[PDB]
Amino acid sequence: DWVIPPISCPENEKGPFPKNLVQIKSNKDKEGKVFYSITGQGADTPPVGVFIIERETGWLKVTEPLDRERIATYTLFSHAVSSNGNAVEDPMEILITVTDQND
Amino acid sequence: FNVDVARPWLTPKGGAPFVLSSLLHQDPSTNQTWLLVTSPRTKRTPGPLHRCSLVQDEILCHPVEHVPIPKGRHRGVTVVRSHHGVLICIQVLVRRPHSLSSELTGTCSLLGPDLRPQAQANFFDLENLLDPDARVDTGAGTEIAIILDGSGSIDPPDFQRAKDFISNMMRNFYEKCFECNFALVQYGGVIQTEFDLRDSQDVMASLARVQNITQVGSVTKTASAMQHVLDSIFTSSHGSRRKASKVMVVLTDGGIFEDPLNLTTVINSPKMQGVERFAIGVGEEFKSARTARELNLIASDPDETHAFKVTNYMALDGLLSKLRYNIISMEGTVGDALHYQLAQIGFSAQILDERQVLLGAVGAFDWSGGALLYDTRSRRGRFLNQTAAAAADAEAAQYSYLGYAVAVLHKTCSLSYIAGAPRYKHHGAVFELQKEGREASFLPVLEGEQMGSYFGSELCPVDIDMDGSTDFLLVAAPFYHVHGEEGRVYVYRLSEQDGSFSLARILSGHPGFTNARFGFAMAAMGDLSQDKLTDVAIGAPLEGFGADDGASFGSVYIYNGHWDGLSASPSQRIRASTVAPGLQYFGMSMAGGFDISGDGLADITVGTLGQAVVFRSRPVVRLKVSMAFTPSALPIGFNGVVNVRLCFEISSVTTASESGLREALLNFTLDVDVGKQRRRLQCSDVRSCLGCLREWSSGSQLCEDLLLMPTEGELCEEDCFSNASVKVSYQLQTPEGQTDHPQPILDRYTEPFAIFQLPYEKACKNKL
Amino acid sequence: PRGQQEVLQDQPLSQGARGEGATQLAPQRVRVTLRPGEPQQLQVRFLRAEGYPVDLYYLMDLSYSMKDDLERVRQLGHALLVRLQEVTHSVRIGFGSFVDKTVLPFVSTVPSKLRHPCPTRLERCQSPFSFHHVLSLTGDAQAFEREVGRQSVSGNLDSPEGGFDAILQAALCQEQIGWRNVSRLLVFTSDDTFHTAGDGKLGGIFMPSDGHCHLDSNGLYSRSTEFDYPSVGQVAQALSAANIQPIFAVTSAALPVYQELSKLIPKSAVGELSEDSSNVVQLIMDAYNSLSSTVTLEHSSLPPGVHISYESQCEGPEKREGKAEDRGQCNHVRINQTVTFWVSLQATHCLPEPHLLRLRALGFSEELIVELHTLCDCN
Ligand SMILES: *[C@@H]1O[C@H](CO)[C@@H](O[C@@H]2O[C@H](CO)[C@@H](O[C@@H]3O[C@H](CO)[C@@H](O)[C@H](O)[C@@H]3O)[C@H](O)[C@H]2NC(C)=O)[C@H](O)[C@H]1NC(C)=O
Ligand SMILES: *[C@@H]1O[C@H](CO)[C@@H](O[C@@H]2O[C@H](CO)[C@@H](O[C@@H]3O[C@H](CO)[C@@H](O)[C@H](O)[C@@H]3O)[C@H](O)[C@H]2NC(C)=O)[C@H](O)[C@H]1NC(C)=O
Ligand SMILES: *[C@@H]1O[C@H](CO)[C@@H](O[C@@H]2O[C@H](CO)[C@@H](O)[C@H](O)[C@H]2NC(C)=O)[C@H](O)[C@H]1NC(C)=O
Ligand SMILES: *[C@@H]1O[C@H](CO)[C@@H](O)[C@H](O)[C@H]1NC(C)=O
Ligand SMILES: *[C@@H]1O[C@H](CO)[C@@H](O)[C@H](O)[C@H]1NC(C)=O
Ligand SMILES: *[C@@H]1O[C@H](CO)[C@@H](O)[C@H](O)[C@H]1NC(C)=O
Ligand SMILES: [Ca+2]
Ligand SMILES: [Ca+2]
Ligand SMILES: [Ca+2]
Ligand SMILES: [Mn+2]
Ligand SMILES: [Mn+2]
Ligand SMILES: [Mn+2]
Ligand SMILES: [Mn+2]
């Protein structure tokens, strides 16, 4: 299970960095320590680490400024593992849109 | 009388077999005689029947081959005999699936005249064997392990709902499944047993500890919980049974979290083989496919009807549909009526012909009874019972035990079966099969006179003159009470013209014993008196119980047949103490009438409790006695010699009488001039005539010449003109020495004396 | 010189239950001055104001057909004990139980039903047994009530119930049942016919029963499965040998079966265990009131030369024709009945001038004292 609102990050913001967009919240956290590892094109495959997540809290952060007009959307996933190494939540296909500036 | 209590043959004491009954059997086509003995099952006894024959003056025993094999406790071995074959029945126990009570019927094997096997019968599913048109001719449990998730991520309301599910399932399973036992476990974090299979023996306590369980939160360890359930609940160390079916009810949210053991490491493990699994989803967090996959992997292979929600209390049918039980109505409860479940067919038996046998059914229809007439060739039979259609109330006929004994009557026209019902109206009755129209049923013809006497528990038709008819019927009341249980045996003369029964005599044991149980064992022993009539034997196993040292106790009476019926008093009474020490309950089973000893005479067998005795029988010699005088008629005033001749000879001869006649002795006295105040004739050798003791040589003759003469002194002057009378009295004395043969005996029903006359010559025109 | 006889103390009769409130004999002291050839006489009287002791074994059926009738037996025990304890000071009451033999045709053998014989597992029940001695004869009434109010029902397969084994074992097991050898009553409860000798054949039991005790330390008749049920003759003989009077409190439906049994066991009585249960209590009171006694006058050894004799009179002018020592006894005394005696003393010669002796009823606490003064010399 997951608790995620719709996702978007505007174009070409001003720094500094990182900046918080949304939270990838698991569900079994009431029993403790559901760690994370975002993946997919955009985090762990070029373009490298444009989006990265903190391992315990779940904050999805933008690392450097964006533009849609080079890539329209950045699809992603999330591994979510417990402290014993076993997977907990299966990945959910986040899909972020850099919402156009009409330019 | 005939029976030779001097040299009784006994089976070895204590060791096998343990004889419960003994019966002699002779093969008509070979004239071989064996002493068959039935024994209960033990670690030593090889079977339920042995054949024992006399070799080196010792009874040696071996097992019969194709007889059925008893198993488990002893429950009854019947062996009956006829010149057509031997029939051996063994009461056996069988339990059917999902039945809470067991059946108890017979298994019977019919061997031929030579103890080879001929027919087989297994009286289970008796309704199949029955053919109600057959002409009657007359001429493991289950164990449920509840694994309940109190791991947290389950709010208390969901815990309470799961608790209610547990309680409702438990109550229904206890109500409608009897052999069901429960266990419970809770695995939030640590694994914590709440009650065990041993606790489930008390329904109320187990149901009471359900609604009291408290939650443990923490983390969701399903795999470790299941491994613990396999390793510490479904194990004999905690009351789990080997054969009982095993089931599980995982009541989980499907949220496995931080558990060392892969849940496939457990479901594919060796121990999960043969264990059913039901999953149930507590609460609602099934928003994703992972929970569904986990919950179904917990569920057994057919996911249909193995995954549910706590809200559907109808979830666990199929278990309640397949584990349903049925009870035989018992002593206050409702249930299936007793038809044939505990019939005990084969309790008594009678071989009628080479094809047909008649078996008692003491237990049929609430122990009313009956008798199954079984045609072994075609394997079909008819049930013969008392008719309940005359009045709708059949309750009056329950617990009659009709068929406790069975017999036949060889009337001049047709057979007529009879069956003892030793609890009819608490007296007992003897029934007779009567036939009318298209129906054949038992009706009460004889009735007892005392409560608890067991009148009709033993029957013995007797053909007193061996002519094909049945002249008397003996009916036993072994527990008749005057002071103690002395026993009693009625003697019913049987009418040739009408075929009805009329009482003739009532027989009772020797006075002085209060606990004889006279009438327990009756057997028509054929001909023992060597006179072509039928002799009977009646046992009294308890005669002598507790007397003196208690070395031995029991008795057997012999009733010689007579032209007008069974004798008034017994001709012999064999006592336990006079046979050999260690005989207890001597007289409980009897048979005889065949030559097992090696000479032409018939021999008897009396089985004690734990031994069998075999008695040879003695020849009966009846002596022809004749005489002559010299001079033939006493002259007038005779002072001269009165020479005598007294010739003895035998009147009936057999091979055994020839073998044994010639080592006993003859003893005869002469009494002269019987009845007078004074005698006319001396005895010239007083020592001789007044008593002699001779030995007998050969052939059949033994004669002696002895001398008399006129009395010494003045001769008589008051009775000179009348006759004299000479009386010879003979007795036969038998030494106890070790003569190989049975020594003879004089007939009991013939006078031991013979009288002659010695006339005198009167002075009239005619001397004599 | 001339003789004299005198009475030295006075004591009236009373009708108390206990010894202090009860009176057994005439006053305690008298005097007699004997002289050679001059007999003197004294008068005595006896009364049984106290009641005899009693012993009462309550033996009830615990098969399932009795579930509806158990209230009746539980009330019958209480209504019996109250009545008996209101009359006799020294009652003892025990308690035993029975179901049937543990072999197939009589009792189911499958383990599940052998543990829980009742139809449903929610029922409170107990495993089958043949005889279970629960409470040895005791004077503790509350113990009897507490125990009889605690037993649970068992199961069975056939309507006939084996209570004959229990009766025989109660008769034969005297040392551990607790009989006092005073007066015995057995109260047997059931609502079914009974098994008799011969029925064991159906279960494969061949060994005839034997007259010996077979109670384990816990009270169970464990070896029951190996012996046959006793015959009515054996039961009658055993009860007669032990002087036990049975009283069958049986249901109105099983009553016809037990009214024929009452004819064979001579002294027995049969009643109906109704909802009121006063008739059975009355039967048991009639059995208790049958107890009678023969009172004899004991006496002490006389001094040299002295002699003594007796005479007796029953209710009414009746005497006893047997002279001398026979007239020292009177028979057929029951509750609150009285008899009388005369004792004559004589002297042949004197040796001690003063002397004393004592007499009493046979085995009674109260006694009599006589002071003798034998004289030879003149006044
Ligand atoms: C087995 O024993 C029986 C009984 O003793 C034997 O039966 C007897 O058999 C004989 C013939 O073998 C029958 O007839 C006899 O034959 C001649 C005249 O032909 C004569 O010696 C006799 O008077 C007699 O009639 C005899 O009647 C018959 N006995 C009876 C009672 O039926 C049988 O033979 C024996 N079996 C074997 C195989 O030895
Ligand atoms: C003598 O034997 C006959 C059978 O040969 C007995 O009659 C039978 O009695 C049974 C009693 O249970 C009847 O069974 C019926 O079966 C079903 C299933 O329960 C149901 O329709 C009835 O409630 C009843 O129980 C059976 O119909 C009846 N007749 C036959 C032909 O079998 C008879 O009771 C025996 N008499 C005595 C005195 O024992
Ligand atoms: C031959 O038999 C007669 C009886 O038929 C025996 O007579 C007995 O003799 C004894 C003394 O020896 C007497 O006391 C008996 O009264 C006689 N009669 C009976 C019936 O016993 C006689 O003894 C026998 N002869 C021998 C040598 O034993
Ligand atoms: C469990 O076993 C499966 C294969 O059966 C494997 O793919 C998986 O990684 C193992 N571990 C877990 C936590 O499921
Ligand atoms: C049961 O109730 C008792 C008090 O009667 C309590 O001590 C205990 O914790 C409760 N829980 C269980 C599981 O027995
Ligand atoms: C009763 O009397 C008998 C016979 O004298 C004696 O053996 C026994 O000990 C006494 N007491 C009991 C309880 O049987
Ligand atoms: Ca005839
Ligand atoms: Ca004869
Ligand atoms: Ca012979
Ligand atoms: Mn959890
Ligand atoms: Mn009842
Ligand atoms: Mn009952
Ligand atoms: Mn019963």
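The residues of chain C that appear here are 99-477 by Swiss-Prot count, in order.
A Cβ is built for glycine as well, from the same backbone N, Cα and C atoms used for every other residue.
Marked as domain 'VWFA' by Swiss-Prot on the basis of experimental evidence: C:150-389.
Under the heading of mutagenesis, Swiss-Prot lists C:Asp159 to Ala and annotates it as follows: Loss of integrin alpha-E/beta-7 binding to E-cadherin and of integrin alpha-4/beta-7 binding to MADCAM1. Long-range C-beta contacts of C:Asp159 (mutagenesis position), restricted to its own chain and to partners at least six residues apart, with a cutoff below 8 Å, comprise C:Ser195, C:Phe196, C:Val197, C:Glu259, C:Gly261, C:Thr287, C:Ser288, C:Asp289, C:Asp290.
Residues or ranges marked as Mg(2+) binding site in Swiss-Prot: C:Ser161, C:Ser163, C:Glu259. Cβ neighbours within 10 Å of C:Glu259 (Mg(2+) binding site), excluding its own Cβ and spanning all shown chains: 25.
The annotation Ca(2+) 1 binding site is assigned in Swiss-Prot to C:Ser163, C:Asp166, C:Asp167, C:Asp289, C:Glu373. DSSP classifies C:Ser163 (Mg(2+) binding site) as helix under the three-state reduction. Cβ contacts within 10 Å of C:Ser163 (Mg(2+) binding site), excluding its own Cβ and spanning all protein chains shown: 21.
The Ca(2+) 2 binding site annotation in Swiss-Prot covers C:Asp198, C:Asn254, C:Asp256, C:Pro258, C:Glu259. With a 10 A radius on its CB, C:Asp198 (Ca(2+) 2 binding site) counts 28 other CB atoms from all the protein chains.
A coil conformation is recorded for C:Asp289 (Ca(2+) 1 binding site) in the three-state DSSP classification, outside any helix or strand. Taking the Cβ of C:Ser161 (Mg(2+) binding site) as centre and 10 Å as the limit, one finds 29 other Cβ atoms among all the protein chains shown. The Cβ of C:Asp166 (Ca(2+) 1 binding site) has 11 other Cβ atoms within 10 Å, all protein chains considered. Residues from the set of recorded positions C:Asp159, C:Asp167, C:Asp198, C:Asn254 situated with their C-beta under 8 Å of a chain B C-beta: C:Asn254.
Fewest other C-beta atoms within 10 Å: among the binding-site residues C:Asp167, C:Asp256, C:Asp289, C:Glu373, that description fits C:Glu373. When other Cβ atoms within 10 Å of the Cβ of C:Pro258 (Ca(2+) 2 binding site) are tallied across all protein chains shown, the result is 24. Contact annotation for binding-site residues (C:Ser161, C:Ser163, C:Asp167, C:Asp256, C:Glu259, C:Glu373) versus ligand 12: C:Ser161, C:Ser163, C:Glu259, each with CB under 6 Å from a ligand atom.
Among the binding-site residues C:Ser163, C:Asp166, C:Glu373, none has a Cα sitting within 10 Å of the Cα of C:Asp198 (Ca(2+) 2 binding site). Neighbour density for C:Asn254 (Ca(2+) 2 binding site): within 10 A of its CB lie 26 other CB atoms from the protein chains shown. For C:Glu373 (Ca(2+) 1 binding site), the nearest of the binding-site residues C:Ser161, C:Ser163, C:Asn254, C:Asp256, C:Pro258 in terms of C-alpha separation is C:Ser163.
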